[PDB]
Amino acid sequence: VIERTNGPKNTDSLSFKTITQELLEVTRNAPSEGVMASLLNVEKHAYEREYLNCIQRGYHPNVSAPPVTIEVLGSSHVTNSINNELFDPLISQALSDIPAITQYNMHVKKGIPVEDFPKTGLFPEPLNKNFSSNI
Amino acid sequence: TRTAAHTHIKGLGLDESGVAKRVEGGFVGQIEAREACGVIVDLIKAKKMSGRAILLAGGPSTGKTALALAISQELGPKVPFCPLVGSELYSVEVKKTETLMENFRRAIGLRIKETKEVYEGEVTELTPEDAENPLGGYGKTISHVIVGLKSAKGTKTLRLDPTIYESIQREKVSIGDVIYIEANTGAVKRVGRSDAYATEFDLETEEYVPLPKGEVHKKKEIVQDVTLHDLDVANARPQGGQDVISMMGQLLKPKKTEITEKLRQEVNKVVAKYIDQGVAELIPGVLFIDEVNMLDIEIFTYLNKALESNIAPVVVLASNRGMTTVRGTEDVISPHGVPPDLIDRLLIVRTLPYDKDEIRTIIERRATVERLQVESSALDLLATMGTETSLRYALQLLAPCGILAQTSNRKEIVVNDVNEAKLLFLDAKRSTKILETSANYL
Amino acid sequence: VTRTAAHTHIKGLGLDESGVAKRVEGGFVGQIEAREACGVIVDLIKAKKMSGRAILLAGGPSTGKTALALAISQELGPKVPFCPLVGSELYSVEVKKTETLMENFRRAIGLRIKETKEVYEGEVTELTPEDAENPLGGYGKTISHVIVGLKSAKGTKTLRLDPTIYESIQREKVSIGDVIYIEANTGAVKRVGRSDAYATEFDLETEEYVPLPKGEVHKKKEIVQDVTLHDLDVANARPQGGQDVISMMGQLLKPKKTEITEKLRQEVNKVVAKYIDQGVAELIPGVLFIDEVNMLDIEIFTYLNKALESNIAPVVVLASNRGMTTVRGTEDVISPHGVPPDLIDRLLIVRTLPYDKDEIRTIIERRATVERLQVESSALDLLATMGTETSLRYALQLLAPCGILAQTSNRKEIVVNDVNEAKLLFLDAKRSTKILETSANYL
Amino acid sequence: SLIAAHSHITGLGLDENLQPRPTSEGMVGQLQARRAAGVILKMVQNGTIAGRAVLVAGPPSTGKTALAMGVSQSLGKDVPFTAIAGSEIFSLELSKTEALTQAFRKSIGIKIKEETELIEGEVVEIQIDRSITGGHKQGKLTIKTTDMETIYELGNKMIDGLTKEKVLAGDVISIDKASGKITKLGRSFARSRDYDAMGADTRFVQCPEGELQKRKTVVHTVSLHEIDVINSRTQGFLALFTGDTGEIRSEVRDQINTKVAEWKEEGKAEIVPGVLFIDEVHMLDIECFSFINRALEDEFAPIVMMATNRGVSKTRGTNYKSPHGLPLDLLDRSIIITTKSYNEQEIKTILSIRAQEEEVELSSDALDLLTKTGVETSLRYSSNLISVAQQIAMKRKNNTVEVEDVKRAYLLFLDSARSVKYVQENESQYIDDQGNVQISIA
Amino acid sequence: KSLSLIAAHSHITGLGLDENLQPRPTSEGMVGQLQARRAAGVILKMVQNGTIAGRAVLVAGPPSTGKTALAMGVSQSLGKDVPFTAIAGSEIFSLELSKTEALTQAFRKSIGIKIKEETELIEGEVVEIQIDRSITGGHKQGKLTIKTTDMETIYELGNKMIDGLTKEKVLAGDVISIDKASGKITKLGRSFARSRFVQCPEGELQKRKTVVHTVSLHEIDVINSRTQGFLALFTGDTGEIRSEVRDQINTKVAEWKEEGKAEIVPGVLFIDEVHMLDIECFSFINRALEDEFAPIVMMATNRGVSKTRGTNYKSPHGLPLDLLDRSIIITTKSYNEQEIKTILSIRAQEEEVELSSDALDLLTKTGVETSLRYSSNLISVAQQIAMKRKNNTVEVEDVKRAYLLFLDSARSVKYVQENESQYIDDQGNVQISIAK
Ligand SMILES: Nc1ncnc2c1ncn2[C@@H]1O[C@H](COP(=O)(O)OP(=O)(O)O)[C@@H](O)[C@H]1O
Ligand SMILES: Nc1ncnc2c1ncn2[C@@H]1O[C@H](COP(=O)(O)OP(=O)(O)O)[C@@H](O)[C@H]1O
Ligand SMILES: Nc1ncnc2c1ncn2[C@@H]1O[C@H](COP(=O)(O)OP(=O)(O)O)[C@@H](O)[C@H]1O
Ligand SMILES: Nc1ncnc2c1ncn2[C@@H]1O[C@H](COP(=O)(O)OP(=O)(O)O)[C@@H](O)[C@H]1O
């Protein structure tokens, strides 16, 4: 899922464009007051009509707990593998973002191109600012 | 050319402002049912009512499915038509109520029209022009982008926003490629490479779409035909998003979900808003269910609920049972396997069996469709065979007769070939007599 | 002004200091022996020593079986947990009924815990990350440390973040000029909002403004929390709350019930025992109430036979209104109250008795008083003889159409003609059955 | 929209003293049932009480669902009306108790009052600062009217709103702070230099004058079920449309009830009760009745109206017969409205109203023949014959339905009793209960 | 640990037997049932010997006659470190696992592997921590003065120990345990320094301790199956573990046993209310009882000549005859007056209830009249009725008041058969009205 790239495919093939994929594609960058975009923008219209971005939060969980720690006495390989699985840098970089001054240091000062960056910012947006935390 | 049990019928065959004639459009007999189906077709073309139900009943091999397909051909290809079997509603992913509602929403169509203002063709130049006073701490501040386009019998230089150059860089637009820019959104897309830049390298992967015809700038009016179920499954599923859930669900099995009534209400109100604007036309269609005795009483109850809706299309039901218990009930005796609550809500069209001359004419038309040549005495013996056993048995015994005629290096079916096909292939009655008169687990 | 729905005229059992119930006090009329038995049961629950005791409220329809359980719940108060349930809730299409019964058993045992919190809070003054030596090495993140400057009242601190903390710092989208709240137990960060030291009206994102927090940046505070054992079970079954990968992906997936193993429950029991042994936690046994217990089948009853013999299970109250009814899931056996005899031998049965005419009259009088209506005495006597004629519930539910029909004629009192009109408009079960029997086409 | 079965019923047709007129708002006859429905409507409108069960019972084709539709039309907007059928409870994803709990909780509205700020001004300057990857976006917006000049700071969502349907420094837009809406009113600057793309042929509009920022109290209604679905998990707003809300836990509902009580105490939100209407309630298991018997006693419960057309029949899930197909526990705590069959004058008035609704002009003799057939057969058959007779009339090119059109529609389309007679006369042609059929006509 | 309020079998601490497996009249909370207790002691010696496997024992008798009490006594006298899996008959009808798979998991939860290992630890009291840090955090230097009540030492610390001491912040005055191989540092608490609280450790700082692990076969089956992790041991979604990894575990366990690296302990699988199983469960048990890695299965039931579930015929004890051929049967008997009185006295001493003698005679009379469990349930209600009138000893009228308030089975059946017109029958007919 993480390193999925939209590579090109040749025309001489049996996989063609199903109609609902075409309806999904024509509304990717379409603006407002277009007929296909307005027929395809039901959920954001319901979001903006029902004033949902200023609503409060009524539920919080009672207990929050980390996963169960597995310990093996007398081995560092198990600790290294557990720390690799819990804090996988590819996934943890995918669920977050690089700071802007750091990105400026990579691209301009270090010569790294844009496409050579690790994929970031895949975390889904919360509904409100109030829904982003349990506190 | 493939023929399969049908396609010898081309509409009902009525004349205008009148009744059905005796033989027309591949139909022999059945005048009154054809007239009733024509009245139903005119009612559907009137495009006013909603949720009207027609049950056509009769014996086996009578022409109920042929009449439904004749209705579908008489309406045309732009009006939606959803064929269905009563056994298809039992799914192990979602409840049968949701499947019935999906098949209800599949039968209503929306015709939309739109205007597109495009600029397409091969790029001649691509120059991001710098500004007069660049800002400090930056690099190559752009005031506009000059793009020149070339197509068949027309070249034109453009003057663009500073913003689109980012999309040009992201879409990897070099010189010599063919691009496509719509007006209001920008959003340049790379449709391919020109064919004049094909043979400078021995090996490449990129395709070569040729130069597009017409001018570089033309406004085109397009017309698109969708259904309401397509809009429902497009609004219910998310669009192309950057979240991990959207990309994870796109690579997983597309499991069907219970679409809520809220999404349907929002879809109907935005569709009504754009219909009142004068852009969209609503085309109700036909939902056809064959062998409706397979439904149980829960689906019958939800049919009673859903036929009183505001948007529901014309439903055509077919059945061949008589006094039968409704499925899901142990002691309710009902005509055609349909409970009286649904029976009170529909109109019943009765279909009648045939006689010998109509059987002979039907066999003649099915022979002349399958590109076969039959002798007259063999035709009369086949008509007698159809009278004695079945119409469908006489119809299905034509291609073995043609093959056995071809095996003897002749092009005409004779009496000996139909006797050989009689002796080789059995019917239901003689097979039942064989089963009854044998005691070796036959 | 207020809303009433079939109850809430009942406040408690209404007993003396010696447990002797009065004739009418606390919304109850009659039922002295059942109320005394329920008071004994309430005292037994408050004794907090017994585990796995079971009573069964046996009686007819419309005799006050649910009202006694609600009175028990209000007698115990909101401090003790009380789990109401219907017999049809145990059949789920996600998990088996045995696991649902175990879940509802564990949902009725509470715990009160005094918990310490290490907090870093204040206004962010500076936020400077420093970069790694090689960022595209594949192993290791892009940055190494982030320096944050927190300013509070009478204090200003500077902290060096772990990048794992910085991910949860960045995910709530904090910036310079923002009041934050970092909980050192789990690493969760709350963004309070913009500080009011700067300007206010120049924003466009409907934010709220908060002053600087009092006290130092680093704090240790004591929060008293109330919890159940089922909350700990579902927290450890689906781990969310950590800053690692699995707990982060657990918040985005669809929640689903699972068969929580016994080993997890024993580990949770050992941790809770360690907590109460330290003098931190306090255990509160509670009540699980199941209404319409005849809907349970033989498998749930057979698992209840095992589950009542545990050393954790709370006091369970049941209710039924069947005389000699065959048990569901079986084919021939007939047992009292729809409850099999091997479970009946472990119960304590409390009988509930029907009422007389005067009890029906004063129940109707209290219901009319609670619903804020004025009823004439002749209309009250007609309602009482109607309630004795047909049902108590029919006489209770006809009071509000009487009130509407009295309001629509510009009157406050309810009169005899109003009761006759409400009789003519609305029917009961007996008259409807008499219409059904002499009917043309299944009317 | 389309003409439905109950499209002619707008209200209940009652006076101020709750006395029903003989012909008002598309409803004729049924005086006592309409009076009782008006009493139920007033009880719902007061909102003081909760959890009252009302049963509507009668023979088929009497006006149960018509009465429910009249109640729903007279209920007005901002009061929820959840109308479901009995077979919708059984699902493969939710339990029966969970589906009934969601149906109960969909019928209670929370009216929430919010404060918002409206900004209407001419756009002067837009500065947007983005990161290299386009993730972190911030910026400034200098907006003006004829009297003041304000520089605002922008968030991520506001810049996302500005980037869609692009504003170009000289337009007139509208800003809602609480909703986050971007609405381009038009363009006032009328710039000469315009890039070939883009193009704001937005209608001309004057620059707004007066105060830039205005305060407004707005109000909006949500349901309790939407609050539980939103607070259930991370992406509950998608589950509101996809219906993927599987078995919400009880702790969520307890916390939502406590927070709703807190919002009532603080004066922010109020509670509006609604009506839950179960059509064909007899298609429910005994466990559903057992759950309803305890769910009707809660504070957050709506007024439940159930409809049954059944007499004494077997309760589903058990093996004994009960009045109306319902157990005596649910029949104890309900008040029953009884509907009665019609006369010829009421049937004639109903057919006149239905002919006026379908815009079909009828002759007097055709109306008398339709009244006679609706007296002999059911009312729904003679109601359905009107559109067929209109189509037959339009086939002969006269826009007035005469007698012979109704006679031809009677001959073409059959009843229930006539179809039963034709099946019983020719039982060998149809498949019976034992699967035996005689296909051959020899 | 192991919090528990009061259970129904909490007064039983084991089987009361001598060295010749003879039952005492009253020992370890168990009275009566001499032959059944002797047979269960022989079964306990079978389990403790461990040289035989796959033996099925059926405990059958009347209800409320010491069956689950016998199982609890066997489980208590087994002690700790020996697996004991007590399940019910209705617990295997799952929605994500088949019945045979759930039975296989319940079978393999009762066989354990004993592995002894040695590890070295540094458990001590921190005197002083000195940290030298640079500006950029490149090189860190560390001194650690740490001690016991017996020694005292100073350690130079490397960079990773500096990082592991900064994380989970250790101050002076703390008592900590350090593992050198894995780098796990645990704060045991604070020492006795008034200036929680634990005692400063004694002896050598670097100790070497041997720990013994008992791992069930089901845990290794979950771990070795690569499709799911160890969290399925806690979350419960193991999900139809295949037989190939079971074959690999069965080979590797014998490979470890031959090399002497591990040992085999067998356990007891107890199935309470075994008559609720299906016929396909019995057909699986008939072949699963003949494995080498099979525990001893004890089944408890009280049915007599009932219908076997999944079939249409009747069988003794609800079990088919092929299963009953593979079992030996222990039979219980009903209790006398004296044993009922002794059981009620033991339950009186258990719940801290002070009883008069005449109240005990009344309880014994109403116990031999109605039930044992009814008198065992009245004894705590009568204490609350006693405490309502402010006296400690439960008297006769205190038992009589609880007898009046709370009914039993026979009186409820009598009152229901007297006033059956007010209840719902099988046909669903009730009368709610009082008049007419
Ligand atoms: N009036 C007709 N004219 C020509 N062919 C007919 C006619 N009626 C039926 N058939 C033929 O009979 C065959 C079977 O009839 P079918 O429509 O399947 O009847 P049913 O649907 O009642 O079983 C079809 O292949 C069709 O071509
Ligand atoms: N002693 C009483 N005093 C006042 N109201 C009562 C009393 N007993 C019963 N009721 C009322 O009778 C109704 C039926 O009682 P409930 O226990 O809910 O159902 P059931 O008795 O059928 O189990 C309740 O609404 C309750 O308010
Ligand atoms: N008073 C009335 N006003 C308008 N239409 C009516 C009236 N009474 C009956 N009808 C018609 O008769 C039918 C009644 O059936 P329905 O509404 O399903 O309720 P029920 O099944 O209880 O008779 C409806 O289609 C309605 O159009
Ligand atoms: N020999 C005994 N010693 C002590 N208590 C006993 C003895 N036999 C039975 N009991 C008590 O009798 C009750 C019923 O025992 P149990 O075996 O659980 O019932 P069942 O035989 O129905 O399984 C238990 O609570 C137990 O405490």
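Here chain D follows Swiss-Prot, giving residues 18-459 in order.
We read in the header that electron microscopy, 3.2 Å was used to get this structure.
Every residue gets a Cβ built from N, Cα and C, even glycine.
As annotated by Swiss-Prot, ATP binding site applies to D:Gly75, D:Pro76, D:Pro77, D:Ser78, D:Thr79, D:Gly80, D:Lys81, D:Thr82, with the evidence given as similarity to another entry. In three-state terms derived from DSSP, D:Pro77 (ATP binding site) belongs to neither a helical nor a strand segment and is classed as coil. Note: D:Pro77 (ATP binding site) has non-local neighbours D:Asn326, D:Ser395, i.e. same-chain residues 6+ apart with C-beta under 8 A of its own C-beta.
According to Swiss-Prot, the experimentally introduced change D:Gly80 to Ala is described as follows: Growth defect at 37 degrees Celsius. Applying an 8 A CB threshold to same-chain residues 6+ apart, the list for D:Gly80 (mutagenesis position) reads D:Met44, D:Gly46, D:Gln47, D:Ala50, D:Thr356.
Quoted from Swiss-Prot, the note attached to the mutagenesis of D:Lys81 to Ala states: Defect in snoRNA accumulation. Growth defect at 37 degrees Celsius. All protein chains shown were included, and the count of other CB atoms within 10 Å of the CB of D:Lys81 (mutagenesis position) stands at 23.
According to Swiss-Prot, the mutagenesis experiment D:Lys81 to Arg carries the annotation: Growth defect at 37 degrees Celsius.
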Distance [Cα-Cα, Å, rounded] between D:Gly75 (ATP binding site) and D:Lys81 (mutagenesis position): 8
C-beta crowding around D:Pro76 (ATP binding site), within 10 angstroms: 16
Cβ neighbours of D:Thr82 (ATP binding site) where a neighbour is any other Cβ within 10 Å: 21
Near-site residues: ATP, ref D:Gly75, D:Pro76, D:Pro77, D:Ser78, D:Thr79, D:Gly80, D:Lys81, D:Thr82, CB cutoff 8 A to centroid: D:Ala83, D:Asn326, D:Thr356
Assigned element (helix, strand, coil) containing D:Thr82 (ATP binding site), judged by DSSP: helix
Lowest local Cβ density among D:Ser78, D:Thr79, which the record lists as binding-site residues, within 10 Å: D:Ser78
Near chain C - the recorded positions D:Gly75, D:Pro76, D:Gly80, D:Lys81, filtered by Cβ distance under 8 Å: D:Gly75, D:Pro76
Residues from the recorded positions D:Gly75, D:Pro77, D:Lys81, D:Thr82 that lie close to chain B, Cβ under 8 Å, in sequence order: D:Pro77, D:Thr82
